[PDB]
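Visitor: Here it is, the structure in full.
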Amino acid sequence: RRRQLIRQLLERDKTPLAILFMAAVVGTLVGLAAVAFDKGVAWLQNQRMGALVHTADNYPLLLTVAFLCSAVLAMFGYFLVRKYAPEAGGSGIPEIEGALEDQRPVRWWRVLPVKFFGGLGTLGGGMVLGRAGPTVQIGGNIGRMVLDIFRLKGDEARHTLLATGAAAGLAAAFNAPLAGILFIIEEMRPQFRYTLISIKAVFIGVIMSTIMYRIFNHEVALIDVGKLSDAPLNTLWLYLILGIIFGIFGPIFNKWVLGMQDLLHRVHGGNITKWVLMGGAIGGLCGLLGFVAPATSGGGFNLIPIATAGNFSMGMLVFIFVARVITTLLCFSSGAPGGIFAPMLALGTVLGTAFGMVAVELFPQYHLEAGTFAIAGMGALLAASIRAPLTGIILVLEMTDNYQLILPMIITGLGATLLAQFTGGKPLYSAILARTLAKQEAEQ
Amino acid sequence: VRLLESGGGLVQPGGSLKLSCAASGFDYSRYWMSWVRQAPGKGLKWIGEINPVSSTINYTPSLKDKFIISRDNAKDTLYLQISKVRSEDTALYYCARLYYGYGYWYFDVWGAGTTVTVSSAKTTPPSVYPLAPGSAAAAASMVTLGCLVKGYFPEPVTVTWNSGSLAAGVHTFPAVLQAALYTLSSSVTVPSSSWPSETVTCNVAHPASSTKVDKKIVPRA
Amino acid sequence: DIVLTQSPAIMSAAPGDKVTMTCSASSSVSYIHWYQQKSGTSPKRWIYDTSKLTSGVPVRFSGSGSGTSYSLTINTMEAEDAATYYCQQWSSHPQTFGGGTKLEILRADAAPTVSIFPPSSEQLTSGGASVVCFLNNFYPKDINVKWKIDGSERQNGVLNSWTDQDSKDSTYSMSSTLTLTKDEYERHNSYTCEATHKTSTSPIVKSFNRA
């Protein structure tokens, strides 16, 4: 065996130039697609908020047109999915993990146009869903599409091009190349067996799509929080406790998303019309809340800098929290096309902040600033629910550029994954794939 | 790294004054600033602190608007407004940058501090008198000289000999207050041959009453 | 709020000697700090977090303690160690300070050099007559001064002031000023200054005659 090992070492890191070049082309396409998607969404939210001025007089007519618009967009989305590609429903990440396990097809000819225009409807309609799902899935399918277009053979090419397209998608959703690479090598990849995935190719693809992102989003940030304060050693324990809180809440939140997934399937029993209409109702409800109390709807990115700065009151924080737990559950569980990463970033921020506030009044001698707890908690829900701490920590880092909070962030995120395990719970994406795969049997 | 606080001085009881603290030699922004004071002949006492963005400002358990601590990061300057000044407020005031090791904060760097005097007594200039050898005529290796600075208010007065070139053998006593007036004397001991021969000058200054006097000590006729 | 009580308010120790001062807390504290304050100057952070030395603080300086009792120690004390030491604790809010400890350079006894001065010509011109008497460089601090006009004692109009320990000879100095009215001053002739100090049973007298 030692002779085989020696042979492999001596042959390590030699990826066929063709796969690398195709990873470059994939990265470029995924990046362009993610830019186009983001712009379309923004344009829709804009138009919608522009109609509210052409009808800004009759208040009831306002609360009416907000709802109608959002309903029509949500409905268009649910329709496009339920009618053409059922698989493009929800996050899309589980499905792609399945494809990495060769247990789920990659019908790109269907998913690409459906996930794109479908998500455009739901996101542009104001629903509490992120761009992460749609872009990562479109990424993967783009990778499959190029694989098929150049009829590339071998597991590696199939596995590599699929994984890079996914990573570049994540990169282009958050402008976070490192988070995009780490996500594949911590969550997406098969967790129980070896794989022929070329990291360097993933790298190339991510770089390419991130550059495509920069070509269209120069001089702006998704989340500008500025430079926060430092964290003394004697304050570290506070970040542990907060992790324990996320730890008890992580599993619970997972139970709810899955439960609500079932409970809502009952309401329409799988009927495409009761489905499309239920979605139209949730969507419209979001467009409605998107005016009355904006902090309860949308992606949540907007309310992050504010909450971190301490501009919200405790009561406002609790309100926003509960309302968002409800709208997030309602939107994701309903099978609507969208991600759950950002909503969880928002929730984590709010919870983290509230905790910081409490801490501040309880420990004046620590000279705390609630925002450090907001940043530490921002990725804590991704650590407790999806259970991919390293990717969350690096994503937050890449978005908030507050590396001096690195230790607290790791301490908080680790506490969450430690407490989430000893309270049971499962990696939400894994639980979902395990669910699709279980429902695929017992149905034979 | 320098902390220079000013604004102190004489204030009438019940009146209000604003102390300032000019910071320089480091980024003023990432630092928590704090005020502390020391009453004459007594211990130190914390007044309060203020974070970088002025979003947090804590005080000693002293009621209401008695203290108003503010800061201007644009001018790197710290401020302390005191109101309804009473005798207990007469003390030396120090601004201090705050920091920490393990996390149990300390007063990193302190300033020279500004003196605050609460009184209704009026600013009075000093009278400087030369203290010549009384009869002597008594040559010895050491001849002690000096000058009396009496009837001034309020503190302080600086006394130096020969513009400070004469630092050894100098003794400047603490001022004593009596009948609302301060009095202090300074003694300089020099070698006997040197004093008659050359000039031994005492420089007194009382900025408060805009007074500057140089008194040349001359033998008695 | 936490009350820090420093056990020795004043202490004297000759150079080269283990000196130790205590800082007791009313409640439980941790990682206390120490500040050195020399007469006339601003406090300087000396020791922090119970035993860490601030950059520039001599190794002869050490600190230790725990729970509700801490202490600062100086191994083989030098002459530049004389100052006032304040302990401080921000383990509880709001922070508090100790009463301080005064460290004085014990040394060899020295008799006072007494010098007496008659009122200046400039002062008399304004109806005042201050008679200054200096008692320079003596040790210990304890000392008694007695004024005598024409052999008769006088205690009214007398003001005294003592300097703090000197940074070079570690001796003390005192000034005694007898202020009178020009008319009072002129109706007498003999003005004497008497200094009584440990270094002698018989007082040191210095005087002058207006004639």
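Per Swiss-Prot, chain A residues shown: 17-460, in order.
Per deposition record, X-ray crystallography, 3.0 Å.
Placed from the backbone N, Cα and C atoms, the Cβ positions cover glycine too.
When I checked Swiss-Prot for this same protein, it listed these features:
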type	residues	note
BINDING	A:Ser107, A:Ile356, A:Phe357, A:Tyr445	chloride binding site
MUTAGEN	A:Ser107 to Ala	Uncouples chloride transport from proton transport
MUTAGEN	A:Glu203 to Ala, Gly, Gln, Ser or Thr	Abolishes proton transport, and reduces chloride transport
MUTAGEN	A:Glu203 to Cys, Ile, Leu or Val	Abolishes proton and chloride transport
MUTAGEN	A:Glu203 to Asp or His	No effect on proton and chloride transport
MUTAGEN	A:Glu203 to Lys or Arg	Decreased proton and chloride transport
MUTAGEN	A:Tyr445 to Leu	Alters stoichiometry of proton/chloride exchange
MUTAGEN	A:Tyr445 to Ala	Abolishes gating, permitting continuous rapid transit of chloride ions; when associated with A-148
MUTAGEN	A:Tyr445 to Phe or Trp	No effect
Visitor: Among the recorded positions A:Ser107, A:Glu203, A:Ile356, A:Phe357, A:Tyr445, state which ones have a Cβ less than 8 Å from a Cβ of chain C, giving them in sequence order; state 'none' otherwise.
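Guide: In terms of proximity to chain C, the recorded positions that count are none, since no Cβ is under 8 Å.
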Visitor: In angstrom units, rounded to an integer, how far apart are the Cα atoms of A:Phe357 (chloride binding site) and A:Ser107 (mutagenesis position)?
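Guide: Here the two Cα atoms are 9 Å apart.
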Visitor: Using DSSP reduced to three states, classify A:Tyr445 (mutagenesis position) as helix, strand or coil.
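Guide: For A:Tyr445 (mutagenesis position) - judged by DSSP and reduced to three states - the answer is helix.
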Visitor: Let me spell it out: for each of the recorded positions (A:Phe357, A:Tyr445), count the other Cβ atoms within 10 Å of that residue's Cβ, using every protein chain shown. Which one has the most?
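Guide: Of the recorded positions A:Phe357, A:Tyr445, the most buried by Cβ count within 10 Å is A:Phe357.
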Visitor: Between the Cα atoms of A:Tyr445 (mutagenesis position) and A:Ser107 (mutagenesis position), find the distance and write it as a whole number of Å.
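Guide: So the Cα of A:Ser107 (mutagenesis position) lies 9 Å away from that of A:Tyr445 (mutagenesis position).
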Visitor: Same chain only, sequence gap of 6 or more: which residues have a CB within under 8 Å of the CB of A:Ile356 (chloride binding site)?
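Guide: Looking at Cβ-Cβ distances below 8 Å from A:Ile356 (chloride binding site), excluding near sequence neighbours, one finds A:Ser107, A:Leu145, A:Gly146, A:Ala148, A:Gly149, A:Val273, A:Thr344, A:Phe348, A:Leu444.
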Visitor: If you pair up every Cα among A:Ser107, A:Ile356, A:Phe357, A:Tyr445, the residues annotated as binding chloride, what's the maximum separation in angstrom, rounded to an integer?
Guide: 11
Visitor: If one looks at the chain holding A:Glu203 (mutagenesis position), which residues at least 6 apart in sequence have a CB under 8 angstroms from its CB?
Guide: A:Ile109, A:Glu113, A:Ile402, A:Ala404, A:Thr407, A:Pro443, A:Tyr445
Visitor: Measure the Cβ-based neighbour count of A:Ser107 (mutagenesis position), defined as the other Cβ atoms within 10 Å of its Cβ.
Guide: 24
Visitor: Taking DSSP three-state, what's A:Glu203 (mutagenesis position) in: helix, strand or coil?
Guide: helix
